[PDB]
Every structure is written in structure tokens, then in C-alpha cells.
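Visitor: Dropping a structure here in C-alpha cells format, bear with me for questions.
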Amino acid sequence: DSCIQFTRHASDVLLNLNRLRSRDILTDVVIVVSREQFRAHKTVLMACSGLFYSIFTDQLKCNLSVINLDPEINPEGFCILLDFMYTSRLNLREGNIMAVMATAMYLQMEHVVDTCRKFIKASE
Amino acid sequence: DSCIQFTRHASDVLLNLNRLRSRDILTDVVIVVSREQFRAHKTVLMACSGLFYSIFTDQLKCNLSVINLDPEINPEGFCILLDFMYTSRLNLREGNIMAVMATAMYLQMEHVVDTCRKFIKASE
Amino acid sequence: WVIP
Amino acid sequence: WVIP
Ligand SMILES: O=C1Cc2cc(Nc3ncncc3Cl)ccc2N1
Ligand SMILES: O=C1Cc2cc(Nc3ncncc3Cl)ccc2N1
Ligand SMILES: [Cl-]
Ligand SMILES: [Cl-]
């Protein structure tokens, strides 16, 4: 086509979605991780994660207001990944890299899994 | 902080939100324009438009599944802006610029209003 | 704004 | 990935 494009549009949209999350506006699901609860928007979770995409396209699960993750999932790893989903920023540290990578593999967040693999390989 | 950032994350999120819109997945509102109906996600509309942000933060309107726009709003202008919201691409043409600018002013989409003003000023 |  |  002959469209023009606003370079900062996608980033501004994600920034606003994160502001709605902060203020708990229009959040439609609670993710339960080892009795730690995280409120989010189903569409943002689907847009970032192969696991949430599969969950919320399921005819029965699409209607659930609570999703319980596997008990092996670490709440801090989930929190770091939820923050990444809404900001593009990943708080990756020596002390959390194993939990973050395991959570990203479970959530099916391939780009996060890739950078964790590379950061681990650099330290060996 | 000491975060790393995935450059293409925001763009990939918006691309996935547009794929959900195309497939009518988790759309939670219908926008009615001169008897033309557009399905969308309330959060994306809020993230892009000052008008939708005000509408869906209202305690009564946040719960509506149908929103009727002012009858002076042109459906093609709305369609072009809805596409921009989900893609960052604006299909701005000599034949639609007046309708697009009027719709962007009503929707309170300041960056769109700005480029329309500039494109109009270049033609005078 | 840019030409994509 | 970049340093923001
Ligand atoms: O690594 C990843 C990230 C990711 C996101 C999604 N999301 C969607 N895919 C296609 N159409 C719409 C959506 Cl919402 C699916 C798989 C994966 N895998
Ligand atoms: O031009 C524009 C675009 C735009 C978006 C919004 N959205 C939000 N603002 C702040 N926190 C969350 C959200 Cl969702 C408000 C005003 C305007 N004005
Ligand atoms: Cl990812
Ligand atoms: Cl705008």
C-alpha cells in the first residue's frame, strides 16, 4: 500500500497497556503461581506467550477468570516475565536466570528462552 | 535498572493483537459508526485514543458491549484509524485526509491529527 | 512518521 | 536484544 507509519506507535501502545495494568484497569484474569497472584489482560498474555495463546483460544478456558500455573513455576520468574511482556525489558540476573529460562520455556516465550541460553553459555 | 530490552517486542505484541482482531478472538466491544460495525479490544482502543480511554474508564460505560459514535463520524475514516491503532500504518490519501483528521480529532489521537495538519499545509 |  |  501507500501507508505512512508512526515509528513510536507500538511502544506507546505497550506503555499505555502497562499503565492500565498498574492501575488494574480492565484486567480480566488472575494468574496464580505458588499462591502468588498476578492480574493481567488475557490479550497481552496471548500476544506474548504460546502457552497463554493456547489457553485462551480454548473454548472452555477462554472464559476462566483464574488460571493456576504448574507448582514448579517460581513466582519471581513469572513476575519478571510478566513485566517483560508489558515493557520489552527483561530483568535478567545471575540469581534469577535459571528460574526465568524455566518459566519462559513453560510459557513458550522463544526470544526470552534464546537470550537465557546465550547468557548461560557465556558464563560456562 | 540493569534490564536488557528486546527491540522488536512492542511491534510483535501489536502484530499479534491485530491477528486476534482479524480472527475475532477475545474482542469485547462493537463500535457502531453510521450503521457500520467494528469489533475491537477495549484495551487497544484505550491505548490509542483519548476518547476511548475516557469512555472505558467510566464506571457505567466500561461495561457496555456496544458504543455508538457521533453520526457525523465517517465509517471509512474510522476504519482507517482502527487499522492504524492495530498496525502503526495510516492509509492517508487526498480523498480521505479530511475525514481521517476529523475522526482523529474526535477520537483524540494527537499524533494522527498532527500528520494530517502537516499534509494539508503542504498542499495549500 | 516514515515511509515503511 | 540491547542495553536500553
Ligand atoms: O514465543 C512465542 C510468543 C507467542 C505468541 C503467540 N501469540 C499469537 N500468535 C499468533 N496469533 C496471535 C497470537 Cl496472540 C503464539 C505463540 C508464541 N510463541
Ligand atoms: O492522543 C492520545 C492517545 C491517548 C491514549 C490514552 N491512553 C492512556 N493514557 C494513559 N494511561 C493509559 C491509557 Cl490506555 C489517553 C490519551 C490519549 N491521547
Ligand atoms: Cl519472547
Ligand atoms: Cl495518534
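Chain B uses Swiss-Prot numbers throughout; the residues present, in order, are 6-129.
The deposited model was determined using X-ray crystallography, 1.8 Å.
Quick reminder: no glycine exception, Cβ is built from N, Cα and C everywhere.
Quick paste of what Swiss-Prot says about this protein:
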| type | residues | note |
| --- | --- | --- |
| DOMAIN | B:32-99 | domain 'BTB' |
| MUTAGEN | B:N21 to K | Abolishes interaction with NCOR2 and HDAC2, no effect on interaction with CTBP1 and transcriptional autoinhibition; when associated with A-116 and 376-Q--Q-379 |
| MUTAGEN | B:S59 to A | Abolished ubiquitination by the SCF(FBXL17) complex |
| MUTAGEN | B:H116 to A | Abolishes interaction with NCOR2 and HDAC2, no effect on interaction with CTBP1 and transcriptional autoinhibition; when associated with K-21 and 376-Q--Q-379 |
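Thinking about packing and proximity, how do these listed features fit into the structure?
Guide: Remark: secondary structure over the domain 'BTB' (B:32-99) totals 30 helix, 15 strand, 23 coil, with classes taken from DSSP.
The secondary structure of B:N21 (mutagenesis position), as reduced to three states from DSSP, is helical.
Non-local neighbourhood of B:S59 (mutagenesis position): B:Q113, each in the same chain, at least six residues away, with C-beta under 8 Å from its C-beta.
Long-range Cβ proximity for B:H116 (mutagenesis position), meaning a same-chain Cβ under 8 A and a gap of 6 or more residues, is found for none.
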Visitor: Count the other Cβ atoms sitting within 10 Å of the Cβ of B:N21 (mutagenesis position), across every protein chain shown.
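Guide: Neighbour count, Cβ to Cβ under the 10 Å cut-off: 17.
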Visitor: Mind pulling out which mutagenesis positions among B:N21, B:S59, B:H116 sit under 8 Å from chain A, Cβ to Cβ?
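Guide: From B:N21, B:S59, B:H116, flagged as close to A: B:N21, B:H116.
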Visitor: Mind running the mutagenesis positions B:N21, B:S59, B:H116 against ligand 3 and keeping the ones whose CB falls under 6 Å of it?
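Guide: Checking each Cβ against ligand 3, none of them comes under 6 Å.
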